[PDB]
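Beneath this line is the structure, given in structure tokens, with notes to follow.
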Amino acid sequence: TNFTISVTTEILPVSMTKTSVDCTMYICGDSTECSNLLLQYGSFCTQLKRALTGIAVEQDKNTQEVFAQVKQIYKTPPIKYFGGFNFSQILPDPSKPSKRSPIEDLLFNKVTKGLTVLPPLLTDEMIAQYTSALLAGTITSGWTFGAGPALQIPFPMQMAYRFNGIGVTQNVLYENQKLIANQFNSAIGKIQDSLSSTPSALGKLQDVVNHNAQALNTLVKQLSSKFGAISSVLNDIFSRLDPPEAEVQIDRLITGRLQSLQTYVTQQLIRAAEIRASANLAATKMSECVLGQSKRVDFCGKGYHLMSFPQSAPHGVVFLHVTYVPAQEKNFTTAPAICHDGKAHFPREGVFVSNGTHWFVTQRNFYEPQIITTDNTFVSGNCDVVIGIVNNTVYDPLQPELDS
Amino acid sequence: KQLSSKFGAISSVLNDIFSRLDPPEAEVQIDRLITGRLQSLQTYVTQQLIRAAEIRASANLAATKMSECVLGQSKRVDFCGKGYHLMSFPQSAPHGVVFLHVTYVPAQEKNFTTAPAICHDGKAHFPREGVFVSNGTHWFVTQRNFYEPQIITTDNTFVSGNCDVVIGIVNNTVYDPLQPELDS
Amino acid sequence: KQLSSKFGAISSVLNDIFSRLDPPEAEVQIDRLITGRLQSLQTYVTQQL
Amino acid sequence: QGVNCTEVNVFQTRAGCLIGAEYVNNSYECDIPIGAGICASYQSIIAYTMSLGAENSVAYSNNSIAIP
Ligand SMILES: *[C@@H]1O[C@H](CO)[C@@H](O[C@@H]2O[C@H](CO)[C@@H](O)[C@H](O)[C@H]2NC(C)=O)[C@H](O)[C@H]1NC(C)=O
Ligand SMILES: *[C@@H]1O[C@H](CO)[C@@H](O[C@@H]2O[C@H](CO)[C@@H](O)[C@H](O)[C@H]2NC(C)=O)[C@H](O)[C@H]1NC(C)=O
Ligand SMILES: *[C@@H]1O[C@H](CO)[C@@H](O[C@@H]2O[C@H](CO)[C@@H](O)[C@H](O)[C@H]2NC(C)=O)[C@H](O)[C@H]1NC(C)=O
Ligand SMILES: *[C@@H]1O[C@H](CO)[C@@H](O[C@@H]2O[C@H](CO)[C@@H](O)[C@H](O)[C@H]2NC(C)=O)[C@H](O)[C@H]1NC(C)=O
Ligand SMILES: *[C@@H]1O[C@H](CO)[C@@H](O[C@@H]2O[C@H](CO)[C@@H](O)[C@H](O)[C@H]2NC(C)=O)[C@H](O)[C@H]1NC(C)=O
Ligand SMILES: *[C@@H]1O[C@H](CO)[C@@H](O[C@@H]2O[C@H](CO)[C@@H](O)[C@H](O)[C@H]2NC(C)=O)[C@H](O)[C@H]1NC(C)=O
Ligand SMILES: *[C@@H]1O[C@H](CO)[C@@H](O)[C@H](O)[C@H]1NC(C)=O
Ligand SMILES: *[C@@H]1O[C@H](CO)[C@@H](O)[C@H](O)[C@H]1NC(C)=O
Ligand SMILES: *[C@@H]1O[C@H](CO)[C@@H](O)[C@H](O)[C@H]1NC(C)=O
Ligand SMILES: *[C@@H]1O[C@H](CO)[C@@H](O)[C@H](O)[C@H]1NC(C)=O
């Protein structure tokens, strides 16, 4: 008999910081003779370079598939009034230098040598602009811009269509529009406070960053490891050991470093495959839950999905999956059919509901009793074949027209 | 190309090494060469496993796509093509497949004055499945995808309560189709 | 099979090598057999991951 | 990348410095990524910022629907 506002958050990493280290300085440092020795050993360094370039381009493809899904850039209207709803928590703040939402700024603040790193092609500013454009598209134009050109639609019409997608009429939305807006604002504030009070909410990105840091530290330690040699420094060996000698020592050092770096490359590309699967799932979530209304069960969060409000995140993306969860149930009498004039009557779109005295019709998700008439019911078969049928009359609206 | 590398040996040919070097160290050189080729093969087969896993994942994704929007019609939006998908005719490919997806795209948009419902006879006439539009002086009901004007009647509109709680309603007459039969 | 393999060493048991061979080159044989066991086990854990 | 060309028409970006490109204030679409939102394309060589897309921001109306 009552509606409860529901919203759940989801965390999905997208990409990590790509790295590219030259093999010669990584293994042999500045030794020219070591480079000459590894020249004829094989084309392993070319394979590593090709692999890292492939990882970089597939991470870029994953990022542009997750974020850059629209060919048009949308800007929010200056009038921040859509019938009474609040959009300050999701709209970017012009006063902030990062041009991000307060929730986006909060999640950015929460998320915190012989090696080189490459910055991403698209920084957080363009991702934030893409998210703001798609939020403007899904607010002002709804899902019309998803399947073609952007078409203006009223926001109450958007909630009415979203409620009718799951089987809720617009009369209860019209009756409690202010209540719906107040409940949505209260839920948004509550989840904002919960995200501000939860340091482990974004634990997936922190886990990925910590795993990368542990991997690079372990590889640095393996570089510092002697691997069962006289010393871990090639220059001291060259300045002390015989130049005809120590060839086997430096060969075992470089092949141990090669084994360590190939283990690192294999685990990095397997983690890249894992994050590619995660980015594919995120892309499906963008294509189905975000651009339009998805009727899929338990795909866009807990409960009946209404709309989702994705936002930019460092090395990932967040999910503001606003859903609907019913509450305040009550016992009611059930009958599969109504026996009127020897014929069985069935509800066209609802279920027969009674409190013990009078039989009515209501939807399966909300308690909206209505007078059982001829237009909202269809008649087929008889009463003896069906089981559980009860006796009641059916009002005919056509009769009083010609009764007078 | 991995077979044409010395791998730390004096030469890439093994028969000459066996003929020249003493077998006590020739066997060590042969062991080093074959174990280096063994790491080459293990890297190649690990790359093959990664490629096979990626190909299997892509094949599973394609199987889900063809189960959704090839055998029938998928109600999901933008799952297998931009816009509203209608039908698809996929074609064969060597060691692959191509999905020829046909979609529906609207065109020729036009502005229309709209109202949430119609306040007539002290009651609100909400649309059952359409949306009310106006061209400036007359009101019509249309769908959410195509401009199909129609006179607002009692069959296509349902009434649930009065027309004062709602915001932004307008006043317009509702034609009852049952009246003209007994009007005469 | 990998732990039972000699991996080009003299014996698969370190006790016989320690009690028979001199301390020179015994650590070389031990290192060779254990690193064969290593490369086998990193390959193994790669297929299991 | 990663350094400045002063300590080696040069334009210096966050990712690095590119030699032989002329910076243009107009923003176009590039085919070869570089990094940090900087894009370069042939025709000597023009350097610019990657275009996000076409700009279209229709005014929101609570009484007008663009029905096709
Ligand atoms: C559904 O439950 C909510 C929560 O109790 C009701 O909202 C309350 O409404 C009363 C008066 O209508 C207010 O005094 C309270 O402040 C409201 N509480 C909250 C948390 O909003 C709502 O009225 C219920 N729905 C119906 C149809 O009765
Ligand atoms: C939307 O919600 C925000 C957040 O609560 C509202 O901003 C508050 O406004 C009051 C005055 O109306 C101030 O006292 C608070 O300090 C503001 N809070 C924050 C976090 O800025 C805002 O008024 C609401 N309405 C609109 C239209 O934005
Ligand atoms: C079951 O619900 C119906 C619908 O509200 C009730 O019928 C009305 O009840 C009110 C007060 O309860 C009366 O003022 C109306 O005159 C009743 N209308 C009709 C057509 O009977 C009915 O009383 C309820 N029954 C029980 C046992 O609670
Ligand atoms: C619902 O009403 C029908 C008739 O409107 C009832 O059918 C009658 O049942 C009695 C005894 O079971 C017979 O003597 C009559 O001849 C039946 N009438 C007809 C027209 O067949 C039916 O029993 C009622 N249901 C319940 C649960 O009482
Ligand atoms: C809105 O549409 C209605 C329905 O077509 C128009 O009413 C007719 O308009 C035509 C010419 O536009 C006249 O020839 C008919 O006589 C009109 N019908 C009646 C019953 O008078 C109406 O003119 C349109 N209004 C606008 C502003 O375009
Ligand atoms: C639609 O018609 C109703 C009914 O006449 C209008 O409601 C009247 O509004 C005036 C203006 O304040 C009041 O003096 C009357 O008492 C109202 N009548 C009733 C029965 O409540 C309403 O204003 C009309 N709306 C439009 C947009 O024309
Ligand atoms: C219906 O009545 C039963 C019997 O007391 C009770 O166990 C159940 O909780 C009731 N359900 C509702 C929704 O009131
Ligand atoms: C509707 O009117 C607005 C405001 O004049 C305009 O911006 C928009 O392009 C119009 N749309 C159509 C389809 O005519
Ligand atoms: C549409 O919005 C404007 C300003 O936000 C408001 O003045 C107007 O009354 C709204 N339209 C309706 C029908 O309420
Ligand atoms: C550019 O060169 C200046 C020296 O004039 C130096 O201070 C600065 O750090 C360089 N920029 C970068 C990104 O290194």
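Numbering of chain B is taken from Swiss-Prot, so the residues present carry the numbers 964-1147, in order.
Quick check of the header: electron microscopy, 6.0 Å.
Note: Cβ is positioned from N, Cα and C throughout, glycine not excepted.
Quoting Swiss-Prot on the natural variant B:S982 to A: In strain: Alpha/B.1.1.7. For B:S982 (variant position), no same-chain residue that is 6 or more apart in sequence has a Cβ closer than 8 Å to its Cβ.
One natural variant catalogued in Swiss-Prot, B:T1027 to I, is accompanied by this note: In strain: Gamma/P.1. Note: B:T1027 (variant position) has no non-local neighbours, i.e. no same-chain residues 6+ apart with C-beta under 8 A of its own C-beta.
All protein chains included, B:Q1071 (variant position) registers 9 other Cβ atoms within 10 Å of its own Cβ. While the structure shown retains the original residue, Swiss-Prot records the natural variant B:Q1071 to H with this note: In strain: Kappa/B.1.617.1.
DSSP assigns B:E1092 (variant position) to coil, not to a helix or a strand. Record note (Swiss-Prot) on the natural variant B:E1092 to K: In strain: Theta/P.3.
Natural sequence variation is annotated in Swiss-Prot for B:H1101 to Y, with the remark: In strain: Theta/P.3. Counting every protein chain shown, the number of other Cβ atoms lying within 10 Å of the Cβ of B:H1101 (variant position) is 10.
Under its natural variant entries, Swiss-Prot includes B:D1118 to H with the note: In strain: Alpha/B.1.1.7. Secondary structure at B:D1118 (variant position), as computed by DSSP, is coil. In sequence order, B:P1140 make up the list of same-chain residues 6 or more apart from B:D1118 (variant position) whose Cβ falls under 8 Å from its Cβ.
B:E1092 (variant position) is surrounded by 11 other CB atoms, counting those within 10 A of its CB over all protein chains shown.
Rounded to the nearest whole angstrom, the C-alpha distance between B:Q1071 (variant position) and B:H1101 (variant position) is 21. Put simply, B:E1092 (variant position) is 20 Å from B:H1101 (variant position) when counted between their Cα atoms. Chain D has a C-beta under 8 angstroms from the C-beta of B:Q1071, taken from the variant positions B:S982, B:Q1071, B:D1118.
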